[PDB]
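Chemist: To start, I am sharing the structure in question, which I have written as structure tokens.
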Amino acid sequence: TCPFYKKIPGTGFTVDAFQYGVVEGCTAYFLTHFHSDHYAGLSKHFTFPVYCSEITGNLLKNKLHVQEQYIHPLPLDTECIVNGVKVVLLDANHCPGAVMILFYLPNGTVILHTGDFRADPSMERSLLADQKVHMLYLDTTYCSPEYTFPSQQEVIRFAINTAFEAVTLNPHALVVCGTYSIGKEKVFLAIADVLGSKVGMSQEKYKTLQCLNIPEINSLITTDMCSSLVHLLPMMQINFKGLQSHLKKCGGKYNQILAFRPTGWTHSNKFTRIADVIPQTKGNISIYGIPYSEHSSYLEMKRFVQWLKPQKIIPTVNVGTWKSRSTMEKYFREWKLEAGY
Ligand code: NI
């Protein structure tokens, strides 16, 4: 049965609620982005209307085989009527195709559902500036002050410099990057660009990337492993065993692997600077864990919420324990008392 935080009061709408069967009263199912916890339950046998971005729509059709007739893509930054309710989709600065959804209820209440997001100051000059928000359905993944990590720009700078240095010293070194979902494409694309290479990957991952509307993508990726010195592999293969096995497969073309594991937050963040990160090494294999986040840091989240000044906050992440829920409620009250709303 569908939890309260996936229901939109005063509508027949749900958000990211496809694993509960037919939801009584739901006339339109919104999907914020193509991550499996959020789409869990959709398949080619779904027959209710699905509203989403163009990109999410490409992925539902090609990867999940949902039928065309039930896919409803909406452009971003555009007032749209759905089943007689005005809605707007906003870029969530998460993975490709990810949105936030603004709902303008028939009684005058305005609701923002963030989906998954990485808050940014640029959101303060979107259509959110223009009117008041009563209720906020908030991605609270990292809602605790221990959660620090650097900017995406700093992390990409570290990766580009690390890779270019290693391959310029040893032209026979291979770079490998792990992936298990869409998102974080900048990691492998920025590294391949500095090396003057395409990125090689499986047929299944190539297909996924072809759904994402990335400009000039045909110039950046390929299924021909041999021609490429940046390879993508499943995240589960990013360990000494998996990589050894992969190097065997390249037929004596390379004698060193340098590998990247983009993680979310890891406790090494509370002591160390990005500059000072060191790999795990065994032999001719080095693995770097880099903190490339597509969710808000605690400070970014706090800034956003203090700017928006919502009347009520409903968390959508970390909701399963009493201790989590109580901790999040304490920070919302500090923020409100500090800012005066
Ligand atoms: Ni996500």
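All chain A residue numbers match Swiss-Prot; in order, they span 700-1040.
Placement of Cβ uses the backbone N, Cα and C atoms for every residue, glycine included.
Quoted from Swiss-Prot, the note on mutagenesis experiment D838 to N is: Impaired nuclear focus formation, reduced interaction with PIAS and increased sensitivity to cisplatin. The annotation that Swiss-Prot gives for the mutagenesis experiment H994 to A reads: Impaired nuclear focus formation, reduced interaction with PIAS and increased sensitivity to cisplatin.
What's the neighbourhood like for each of these?
Modeler: For the recorded site, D838 (mutagenesis position), the DSSP three-state label reads coil.
Under the DSSP three-state reduction, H994 (mutagenesis position) is assigned to coil, being neither helix nor strand.
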Chemist: Can you tell me how far the Cα of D838 (mutagenesis position) sits from the Cα of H994 (mutagenesis position), in Å?
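Modeler: The separation of the Cα atoms works out to 8 Å.
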Chemist: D838 (mutagenesis position) has how many other Cβ neighbours within 10 Å of its own Cβ?
Modeler: 24
